[PDB]
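These notes concern the structure reproduced below.
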Number of protein chains: 2
Amino acid sequence: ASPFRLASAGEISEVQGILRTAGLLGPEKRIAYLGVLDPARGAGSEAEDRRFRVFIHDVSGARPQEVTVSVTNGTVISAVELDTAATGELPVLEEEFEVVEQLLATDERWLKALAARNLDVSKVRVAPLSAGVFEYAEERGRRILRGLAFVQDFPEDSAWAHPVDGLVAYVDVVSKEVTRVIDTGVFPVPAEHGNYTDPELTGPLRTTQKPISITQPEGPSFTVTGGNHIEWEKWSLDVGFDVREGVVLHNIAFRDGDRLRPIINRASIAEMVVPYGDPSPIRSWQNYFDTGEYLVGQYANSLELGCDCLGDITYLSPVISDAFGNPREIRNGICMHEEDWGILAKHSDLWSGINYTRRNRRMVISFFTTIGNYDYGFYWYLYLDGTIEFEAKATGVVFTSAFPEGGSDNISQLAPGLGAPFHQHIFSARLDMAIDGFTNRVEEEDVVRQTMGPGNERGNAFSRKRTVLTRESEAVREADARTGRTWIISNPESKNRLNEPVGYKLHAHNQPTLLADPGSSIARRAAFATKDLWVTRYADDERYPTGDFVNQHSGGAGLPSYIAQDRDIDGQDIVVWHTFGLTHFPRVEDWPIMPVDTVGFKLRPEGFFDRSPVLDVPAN
Amino acid sequence: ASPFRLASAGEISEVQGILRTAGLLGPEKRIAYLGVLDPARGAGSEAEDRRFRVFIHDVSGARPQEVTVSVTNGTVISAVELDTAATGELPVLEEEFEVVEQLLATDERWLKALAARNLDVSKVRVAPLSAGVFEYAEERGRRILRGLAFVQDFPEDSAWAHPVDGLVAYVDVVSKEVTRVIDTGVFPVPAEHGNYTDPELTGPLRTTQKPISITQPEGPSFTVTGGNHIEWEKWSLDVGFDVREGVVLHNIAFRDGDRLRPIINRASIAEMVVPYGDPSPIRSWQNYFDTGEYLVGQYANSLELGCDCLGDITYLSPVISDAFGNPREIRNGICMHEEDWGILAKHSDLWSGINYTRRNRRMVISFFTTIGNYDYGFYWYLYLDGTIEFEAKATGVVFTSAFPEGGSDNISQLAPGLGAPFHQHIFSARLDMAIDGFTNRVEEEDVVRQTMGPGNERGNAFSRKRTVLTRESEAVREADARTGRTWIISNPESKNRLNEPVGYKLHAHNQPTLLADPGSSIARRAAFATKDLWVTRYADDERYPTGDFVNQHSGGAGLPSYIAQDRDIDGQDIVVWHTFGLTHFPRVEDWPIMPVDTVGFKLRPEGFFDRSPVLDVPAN
Ligand SMILES: [Cu+2]
Ligand SMILES: [Cu+2]
Ligand code: NA
Ligand code: NA
Ligand code: NA
Ligand code: NA
């Protein structure tokens, strides 16, 4: 009955049937995106309407379409032809990846470049990468992928150990033509293998690790109802899944006494960009928008018990659409479980004689995705004390190149002749806030240092200041770790028992933001990533910080266009967009497979409750 | 046989006997500090000499002494009379705490101040706090504690809920005289109780938490030999315990192939300061040096199974000296166990068909201490991939005051009439480095942004720069989160297989440092806390960033005096001192007992290994 339930296989099948009967899903059509739409603001009517948004690609060259369908009514609500030179190309299709390697395999320029290097074409894998927007006027309005080559010595070989530097090709994947092959010179293909399951590389495996057994003899403390509704330790939420964004959290609320108090209306990772910092023309165009260009949800892994998720695990298995509109289940694609989290609160009081210790725990909701060489884990945490935390886990195999003779200012050496270009992994969290309801505001909180003098005779005082952001034009903020800068989202019309507005405090990790020159293509396409915090007024169609169509889209759309409306955000329905990321200078220890590195953020209650919300936790 | 073994009850008893027979431990003497000395540099002779350092207080007013004793020989090696007006007073004695309240209970000025407020003296608890150095010339050379009052309504009442503001007393604890009683005006004593085990405050306890069972059916993966030597997953170390510093880690090394490779020679939290930022004269003098003035090790808790430490726990029970030289065991004062730590490395490769997942774990070594209202957990972590991490956990009851009518810029309101002054908790980690041996250096690594132009035509390149710190005068560094600043400790005479110096990278949390005016007493006594990173040349007697005698010591000693020697630190035996802390603006949720907040730092391998050190971890 819940409007926020996961899409069903039956719904996707109805969507396929509605599109087909409407004439919109002929043999030359492909579904490049399909997803359920959230209910619009003011849905207390119970007049539910399950609608899906669909991007339809055409492999013959005809214009793609954006289509909105009502499953509940069985109708096409709207269908628009897209001018992709203007508004951007559709996301990359899984079936287009293999096209690149097949097309290059019969191109005379490509074969000529491989012959010069004595490489067997049957052993050359091509990584199909998004193209971006640069100086090539012939690419505008076409679907281009760019290809970089790696040698696979045998079927189970790790091709990433053998990059073919100095060589790159551009491919029009609709007309099936290789537009350019650029060969800047022969580099030795690095010879060492990177096969991390080869006994001659690992050595004898350890026999020293004794097992750790985590079990829940009475089952877990959370309940799942209606497929995706979670209740756990006073928290209430709905777990969504979208093929672009992945896990989306809806209706995050906390049961305080007998009031269910809203906190966050929708939480998601709405974009992630991976810009590379190597100025070689072979790679200087390389920027992955994993969310916007590739859709991270469609490459979610099936998570294995005892390996990927340890403990008493509850799985969700979301359903997505394939390119033809058939439903596809991602078996065990979301893990949910609770974890012990050490000490929650502890005091031994000399005067009262009372010794008191309570333990903390957290609820974990996670999925893992694989895009080529990269693997990313997305983790959402709910803590007993009201803290909400997001953590991204980055692993997989680093993207490689040749390491040039004479070194490099922009590439790390991993092995003889093998390099790893510098890069960043930058995320955008979109937090549609609802602190005790939808009337919210954001204040920026800085520590304030005070000068020794009258009123501060011993020079020990320090304070803080809070600045309300009142309009979108002043709501583009940067971090300042040195002044302990945080941001507070409050409800000015909801007060705690001390008559202070209730709030939550966002704590950032204060990592560097986008490093590229401000005049670069990537700085214009990934403008969100140049600033730590953006606050917009809620609008139905303002979903992604990069806009709806990121692939080969020139720039401007997304957050810079939204904030130019300069809307009132002081006690209004607002959306916080937080940029955070890792700057990766690869180390020898990252090779041949990288140990996990992490980045994230958290929100903690700030006078939201009238006292500690965990006084009723028992000793156990 | 190991020179780094824990002190035994037998050793402390021998120390007591040696002091007594030497005439240095008469009835008027008290031991204010006793601890084993580390072996000096170059101890390959096997000529072990177990020596103890002792601070001896005299309750009759005679000069205290510093004494060094050889247990192995049974001799007094040296004994020096201390001039405390010059070099500082001895640490506060546990027996001096109760003296403050007893003395004030018969002082006419104190009783007069309590009578004006209608407070029964039998119900008034006095927090005995360290005095620092301010404007009172009569305090120089005397042992002063300052007292702040709280009302306990009944024996099991939390006195912290009832501060008596506007009132403070100073007490000479050797002459047993109240030097000053300052009454600045009557504030209402806050009436609400803060009794977090009272059912009328907690409400009915939760019945929703199902148990989490963590067990190790084959026992733990680490071994303990010689009382305190740990071997675990290629790590090797010795766990020390000192009454001042607490847990100290010795000889941290990693088994790489068949080489035992040193990393850190000694790791400890060598000071921690808690400065308060309220300019009221009642509290503007308030600064706790928990390590230097109080000795955090002597107030270590006994940790309970299933509550404080969960899982398959191995305990150490360190022995310390009481004030008379009798040995005292801190039963179960150190917890040691291993914890699952999620995914270590994961990749699903399309081209090779190989799916690979390995899990991480960490070794945990921890203790908890209680100083008055405060409780602190100290946690050291060793990870499979070579990462070392420290985490401090802050909980307990916030220090309280009245909340003034008309508000405050320096105090938070927690409850009707109840305030919590702003403050910081700042730690100093002393890392005696030994990266592949003792020839080390420190480089500061900043991200470098590059301008679009020739050689960087697309404006995407970025780089990094490393600056070697060559002499102590240039080795006082500050954080720069915006430029991703880290510090690398390398060995320039030990290279990895790519012929790069091996190293470890220190990652700071980049929290604010000391906020007090630079001209303040606390900024001069806690100079270490004004800067994020200091590097000194190793010296036997340079143990603490604040010097040996912190209590009532005027300033200068410690790190500013050490670095004025301007010694060579470029490929030498060096010590890294890292400052890190929490700036605490108390929130309503911190009352009546505070949920844990955390701060720390970590060190990760940076080309220390020739590839990932965790390829030989099995799938399990
Ligand atoms: Cu990376
Ligand atoms: Cu605090
Ligand atoms: Na355009
Ligand atoms: Na909102
Ligand atoms: Na002095
Ligand atoms: Na050293």
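Using Swiss-Prot numbers, chain B covers 9-628, in order.
We read in the header that X-ray crystallography, 1.8 Å was used to get this structure.
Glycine too: its Cβ is placed from the backbone N, Cα and C atoms.
Taken from Swiss-Prot, the feature substrate binding site covers B:296-307, B:379-384, and the record attributes it to similarity to another entry. Swiss-Prot lists B:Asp298 with the feature active site, proton acceptor, giving similarity to another entry as the kind of evidence. Listed in Swiss-Prot is the mutagenesis experiment B:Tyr382 to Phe, annotated as follows: Loss of activity. Annotation comment: Swiss-Prot describes B:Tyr382 as active site, schiff-base intermediate with substrate. Per Swiss-Prot, Cu cation binding site is recorded for B:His431, B:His433, B:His592.
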- Using B:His431 (Cu cation binding site) as the reference point, find which of the binding-site residues B:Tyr296, B:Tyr302, B:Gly305, B:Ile379 has the shortest Cα-to-Cα distance to it. B:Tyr296
- Item | Of B:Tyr296, B:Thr299, B:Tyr302, B:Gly305, B:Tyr382, B:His592, recorded positions neighbouring ligand 2, Cβ under 6 A | B:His592
- Can you tell me how far the Cα of B:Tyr296 (substrate binding site) sits from the Cα of B:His433 (Cu cation binding site), in Å? 9
- How many whole Å apart are the CA atoms of B:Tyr382 (mutagenesis position) and the residue listed as 'active site, proton acceptor'? 10
- Which one is closest to B:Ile379 (substrate binding site) in space, judged by CA to CA distance, out of the recorded positions B:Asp298, B:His433, B:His592? B:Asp298
- DSSP-derived class (H/G/I helix, E/B strand, else coil) of B:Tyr382 (mutagenesis position): strand
- To test your reading of the Cu cation site: which residues beyond B:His431, B:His433, B:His592, same chain only, put their Cβ within 8 Å of the Cβ centroid of those residues? B:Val282, B:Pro283, B:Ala402, B:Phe430, B:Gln432, B:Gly589, B:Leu590, B:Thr591
- Query: C-alpha of B:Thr299 (substrate binding site) to C-alpha of B:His433 (Cu cation binding site): distance in Å?
  - Reply: 12
- Report the same-chain neighbours of B:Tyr302 (substrate binding site): residues 6+ apart in sequence with Cβ closer than 8 Å to its Cβ, ordered by sequence. B:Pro99, B:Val100, B:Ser138, B:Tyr296, B:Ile379
- Message: To the nearest Å, how far is the Cα of B:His592 (Cu cation binding site) from the Cα of the residue listed as 'active site, proton acceptor'?
- Response: 17
- The most crowded of the recorded positions B:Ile379, B:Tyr382, B:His431, judged by neighbouring Cβ atoms within 10 Å of its own Cβ, is B:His431
- Cβ proximity for B:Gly305 (substrate binding site), under 8 A, sequence spacing 6+, ordered by residue number, returns B:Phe249, B:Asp250, B:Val251, B:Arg252, B:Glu253, B:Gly254, B:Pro326, B:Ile328, B:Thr377
- Give the sequence-ordered list of residues that share a chain with B:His433 (Cu cation binding site), lie 6 or more positions from it, and have CB atoms under 8 Å from its CB. B:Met280, B:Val282, B:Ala400, B:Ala402, B:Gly589, B:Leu590, B:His592, B:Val607
- Collapsed DSSP category at B:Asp298 (active site, proton acceptor): helix
- Query: Under DSSP, is B:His592 (Cu cation binding site) helix, strand or coil?
  - Reply: strand
- Tell me the Cβ contacts of the residue listed as 'active site, proton acceptor' under 8 Å, same chain only and six or more apart in sequence, or just say none. B:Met280, B:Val281, B:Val282, B:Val304, B:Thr377, B:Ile379, B:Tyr382, B:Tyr384
- Where does B:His431 (Cu cation binding site) sit in DSSP terms: helix, strand, or coil? strand
